[PDB]
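Peer 1: Pasting a structure below so you can have a look.
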Amino acid sequence: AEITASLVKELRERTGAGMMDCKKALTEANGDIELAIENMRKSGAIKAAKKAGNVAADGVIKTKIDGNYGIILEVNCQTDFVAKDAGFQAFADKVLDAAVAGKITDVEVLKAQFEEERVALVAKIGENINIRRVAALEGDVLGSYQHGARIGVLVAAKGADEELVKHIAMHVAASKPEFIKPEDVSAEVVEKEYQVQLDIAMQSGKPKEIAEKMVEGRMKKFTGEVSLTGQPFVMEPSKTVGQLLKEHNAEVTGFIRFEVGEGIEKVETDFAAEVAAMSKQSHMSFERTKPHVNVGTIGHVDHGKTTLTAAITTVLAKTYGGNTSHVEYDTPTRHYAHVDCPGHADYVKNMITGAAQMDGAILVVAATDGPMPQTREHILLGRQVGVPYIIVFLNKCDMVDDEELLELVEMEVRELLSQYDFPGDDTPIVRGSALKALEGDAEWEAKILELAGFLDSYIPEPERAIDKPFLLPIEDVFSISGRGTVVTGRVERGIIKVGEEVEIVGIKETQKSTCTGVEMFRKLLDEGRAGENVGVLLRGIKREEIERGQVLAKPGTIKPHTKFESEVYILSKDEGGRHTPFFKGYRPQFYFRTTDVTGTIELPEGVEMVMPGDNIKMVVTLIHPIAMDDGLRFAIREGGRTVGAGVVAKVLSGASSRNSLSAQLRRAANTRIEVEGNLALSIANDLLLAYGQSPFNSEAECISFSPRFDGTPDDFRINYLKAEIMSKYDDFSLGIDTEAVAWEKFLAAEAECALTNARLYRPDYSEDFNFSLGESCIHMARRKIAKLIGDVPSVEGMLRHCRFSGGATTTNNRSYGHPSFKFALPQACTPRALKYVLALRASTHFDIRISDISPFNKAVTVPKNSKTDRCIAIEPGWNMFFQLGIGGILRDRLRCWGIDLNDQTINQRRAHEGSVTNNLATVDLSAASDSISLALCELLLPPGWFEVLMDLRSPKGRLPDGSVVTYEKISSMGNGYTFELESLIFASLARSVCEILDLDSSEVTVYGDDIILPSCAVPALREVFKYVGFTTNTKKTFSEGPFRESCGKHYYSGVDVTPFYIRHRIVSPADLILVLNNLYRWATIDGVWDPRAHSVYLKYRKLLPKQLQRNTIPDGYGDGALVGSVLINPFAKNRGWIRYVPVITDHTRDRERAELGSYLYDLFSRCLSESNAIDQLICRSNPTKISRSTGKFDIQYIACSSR
RNA sequence: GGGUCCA
RNA sequence: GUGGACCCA
Ligand SMILES: [Ca+2]
Ligand SMILES: [Ca+2]
């Protein structure tokens, strides 16, 4: 100690200056009050001056209204908590009134008039707070809306009332328009932007006034959008602001909007990789049951809470044991996850979103400065969110030469807490240092441990899920013949023993029952423990008195509620939520555990618009009861999509349309478009004409046209469309053609596998002279395969990958194709495969019944081209259960050769690269699946594998033609693994071609028989393929064009030239709407038409029912409606702030489901899943329902979004 | 149930 | 109307 401390808190409470910054300045005035302060005044600017080194990208915005002179101010700081402070408001409420009266529209004027208080402030706070900008709006009737404090707008109108300026101020806050009229545009900005585009599209070789009308149309919609005028009114997006305005009378001279910290770089901040770099700079010189406790550090930005967080880890490592960005560490007794609370809003989001709640906070203030004036906003954050327990660490105590002075800081931080109803008298407060503790100084290393001591004692052990009252969200209800009623779900809390009493509460009059049983797919047990996906048996309750969403809990544990208060976070745009604010009416659906449910909300006191990105307390009244108590998380669901998330805060008490319009559309949908002859052919031909190309003159050409592989990308795109568009059309009369050609083709693939099964058995040329590229490739192939695949199929994979999913089996048919029909009806099963079925049966109590026991499968003919059908095979369904088994273990393995079979997307970018680069080729094989002979599979696969594969295979075929085949091919499509098997066989083969050439095997990528690989291999690969069976289609394999195709995408020199197809005769408005959308998609570039096609589109649009010509949807919403603008759509019944648009569905009649098969299918899936801002967790998978498709259409209303 | 998609 | 992807109702 040096100077008396008692009258230092006097020197301080008069300023707000830091303790030690206030004591060492009283140690140079001899104990002089009014002098010690003056040393500080003229020294506090040496502080605020070394503040330019702190980015100030947070802050607030303000607006004042003097009859009709208005001013908008944006002074920013660098933290959430400061901008919502007591004193920071005071400075900007002040500096906003120096703008009103003394009308200032220069920024430098007040940035100096105040330049004192600004520095006398930061000394008080400690964050770089500069006034950032100001400007005023000169106009007649002007209004100003402010959205919280984050954003403020300024509107100067003319002829509009008290509402009309608020409202168009509210749109401005939402839609941030750069200009006011579609004409307020730098002739240059739109002169460069027209000349930048007028080449772009001329590049592809579009003709002048085509690229021109196209360019122009774009920079029409461009300026339309950025300009207030041509922006859909946000409170009625049917009409623009242009129309909103004029329609009334008025006109706005102009507007202003600032948003806090706009265009402020703000270099990013991590945490884990942040601490690890404070740790490492000094980090050099069984019992899994332990509870998991989340904590968060929350203090002043530079009271070094990043330093205290490091020590907690280097010193808890140096002692005891060993979502995104969150350091964790261990105690002998507990396991801790440590978050940082660097923003108030930001944290609240992560509390609601669920992506990091808190079991105890820890407040980090430095004794050098004591509590910061904004420290109340920290304790406040905790109070609001309700972090139950707050511990305090006093940092940098070494740097204090009087202990009496610490007793004085504690006193402060101890009272501040209790002002916010935190136990501030009995609240643990440690004195220590973080820097020192890193330096290896145990005198201070102890205080870190001490802190850890308090996490282990003060913060209470969070009640293990297992220990709370029983509760299982009902997912689906079955009526099982002689097992009564049964529900399936994941028991979320507690435990249920057989025999116990349960309530089924939720949507109707909370009912009760008693538990008859508990069972999984394998084990049937007598208790369901938390976290387990089970099925619960009930008695004395028909399965029609239970719905999904309902729960099932220990009686009185939980109760059905309708009205509650909450806090929700609304998903921003860039997180795929709304992109349009809502207001008073909002009427979304609330997803609870397992089902949506509708409700109205009521914004709190004084809000009236909400945007994507805002947290918000709101009050929610549901359509009907859900079982709920405080803490229950529920997502906000806007027909299909999640737009918001939110948690129940307090459970309160308990308090458009068009039928003969859907009727009109329904009637039309079911109408039948009708014309003379080949409507499809006609569209194709008029299209060719509209692009300047000789139309087809006979149906014979449509499927016999050869494209030219040169020409600008535009002379080609059409040529290619011309060649491919009609190719797949099943309706061509002109053909001596049949599906007998499909069989003949089938019969050849066999003659093929014949030769190659013999060829591949006889590698004894004569002597040892000559060597075959073929022979060696299968030799290299073999080894790669075996090192990748393994000895033989694990069971770990085998069982976790076997499933039913599909359609027709040998004993089921398309109608009974759904997996639950494979569980209900006994399934055939080849002899060789019987053991696996038994093995399955041997590991489950449920009857696994095998019907027939034959080696036979059914070959059939699905329509395809108009020149050939497709041959397929329907496998014995118990075979197919396991074929999908291994097919999925293969798919999974195949990912280490970087082949990823659920993403033809990677196989189609390389499609496109190879098309500019000309180094990758794309290969096409003809009948692939039909050519993979047994000989080949054996030679390449482990014998281990080649057996399971032999087992699971169907070996003989039975045809429609009554007869029989013994398969030469190891397998054909239809089989549950034939597709990965080709992938594997093909990839391996190709990589071995690569290795033989010093080529990089990384360059082989494969999907089915869509092979991509370095262009120089192709001739080797070709020669290999010829040898081992496969027959390579030169016409469609491209190792040198400007053109490559792969996985449905086609490219010419980087330009997308993928066409569209008219497969069937066009006859429904449904059918035609389709073609018109494929035409639309193929000739639009961001809603802007190529003139030449827009013509042919427009023409044919007229063939549809009037109502249906104007009923339009956005893209990515299917083909139940013409894609166009959904704001022009006159049927777009907006309803509760969310646009519902009607679309044509395929009308279906509901059908009886197989309760047991549906129920096994249910349990077998929960099994399957166990042995194998992001918040989708709150969204399960659907109850099995069945429906026969009828030939009629229906109209379904669905939810859409403006863009 | 719908559409692309490799067979 | 088998088998796979993927967006969609
Ligand atoms: Ca092919
Ligand atoms: Ca291909």
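Along the chain as shown, the residues are counted starting at 1.
So how was this one determined? The header says X-ray crystallography, 2.9 Å.
Keep in mind that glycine also has a Cβ here, set from the backbone N, Cα and C atoms.
What Swiss-Prot lists as Mg(2+) 1 binding site is A:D924, A:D1009, A:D1010. Under the heading Mg(2+) 2 binding site, Swiss-Prot lists A:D924, A:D1009, A:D1010, citing experimental evidence as support. Swiss-Prot lists A:909-1041 with the feature domain 'RdRp catalytic', giving sequence analysis as the kind of evidence. Quoted from Swiss-Prot, the note on mutagenesis experiment A:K787 to M (Swiss-Prot position 137) is: Complete loss of infectivity. Experimental mutagenesis is annotated in Swiss-Prot for A:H818 to A (Swiss-Prot position 168), with the remark: 80% loss of RNA polymerase activity. In Swiss-Prot, a published mutagenesis experiment is listed as A:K864 to A (Swiss-Prot position 214), annotated Loss of RNA polymerase activity. Annotation of the published mutagenesis A:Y1061 to A (Swiss-Prot position 411) in Swiss-Prot: 60% loss of RNA polymerase activity; the original residue is retained in the structure shown. While the structure shown retains the original residue, Swiss-Prot records the mutagenesis experiment A:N1182 to A (Swiss-Prot position 549) with this note: 25% loss of RNA polymerase activity. What Swiss-Prot says about the natural variant A:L721 to F (Swiss-Prot position 71) is this: In strain: QB_1. Among the sequence features in Swiss-Prot, the natural variant A:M780 to I (Swiss-Prot position 130) is noted as follows: In strain: QB_ancestral, QB_1, QB_2, Qbeta_1_FR and Qbeta_2_FR.
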Peer 1: Considering only the mutagenesis positions A:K787, A:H818, A:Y1061, A:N1182, which residue has the minimal Cα-Cα separation from A:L721 (variant position)?
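Peer 2: For A:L721 (variant position), the spatially nearest of the mutagenesis positions is A:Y1061.
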Peer 1: Please work out the number of neighbouring Cβ atoms within 10 Å of the Cβ of A:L721 (variant position), leaving out its own Cβ.
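Peer 2: 26, counting other Cβ atoms within 10 Å of A:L721 (variant position).
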Peer 1: Quick check on the gap: how many Å separate the Cα of A:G322 from the Cα of A:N323, given the 21 unmodelled residues in between?
Peer 2: 21
Peer 1: Which chain neighbours of the Mg(2+) 1 site, leaving out A:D924, A:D1009, A:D1010, have a Cβ atom within 8 Å of the mean position of the site's Cβ atoms?
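Peer 2: Output for this site, in sequence order: A:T922, A:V923, A:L925, A:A928, A:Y1007, A:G1008, A:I1011.
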Peer 1: Tell me which of the mutagenesis positions A:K787, A:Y1061, A:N1182 ends up closest to A:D924 (Mg(2+) 1 binding site) in space, Cα to Cα.
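Peer 2: Answer for the nearest of the mutagenesis positions: A:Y1061.
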Peer 1: Pull the DSSP breakdown for the domain 'RdRp catalytic' (A:909-1041) and write it out as helix, strand, coil residue counts.
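Peer 2: Within the domain 'RdRp catalytic' (A:909-1041) the tally stands at 61 helix, 26 strand, 46 coil.
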Peer 1: Measuring Cα to Cα, how many Å separate A:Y1061 (mutagenesis position) from A:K864 (mutagenesis position)?
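Peer 2: Rounded to a whole number, the Cα-Cα distance is 12 Å.
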Peer 1: Between A:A655 and A:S656 the model skips 19 residues. Roughly how many angstrom lie between the two CA atoms, to the nearest whole number?
Peer 2: 22
Peer 1: Of the recorded positions A:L721, A:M780, A:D924, A:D1010, A:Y1061, A:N1182, which ones put their CB under 6 Å from ligand 1?
Peer 2: A:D924
Peer 1: What recorded positions in A:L721, A:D924, A:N1182 place CB under 6 Å from ligand 2?
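Peer 2: List returned for ligand 2: A:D924.
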Peer 1: So if I draw a 10 Å sphere around the Cβ of A:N1182 (mutagenesis position), how many other Cβ atoms end up inside it?
Peer 2: 9
Peer 1: Restricting the comparison to the recorded positions A:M780, A:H818, A:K864, A:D1009, A:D1010, which residue's C-alpha is spatially nearest the C-alpha of A:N1182 (mutagenesis position)?
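Peer 2: Answer for the nearest of the recorded positions: A:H818.
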Peer 1: Using other CB atoms within 10 angstroms as the count, which residue among the binding-site residues A:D924, A:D1009, A:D1010 scores least?
Peer 2: A:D924
Peer 1: Can you tell me how far the Cα of A:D1009 (Mg(2+) 1 binding site) sits from the Cα of A:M780 (variant position), in Å?
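Peer 2: With distance taken Cα to Cα, A:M780 (variant position) is 20 Å from A:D1009 (Mg(2+) 1 binding site).
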Peer 1: Compute the C-alpha separation of A:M780 (variant position) from A:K864 (mutagenesis position), stating it in Å without decimals.
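Peer 2: On Cα coordinates alone, these residues lie 37 Å apart.
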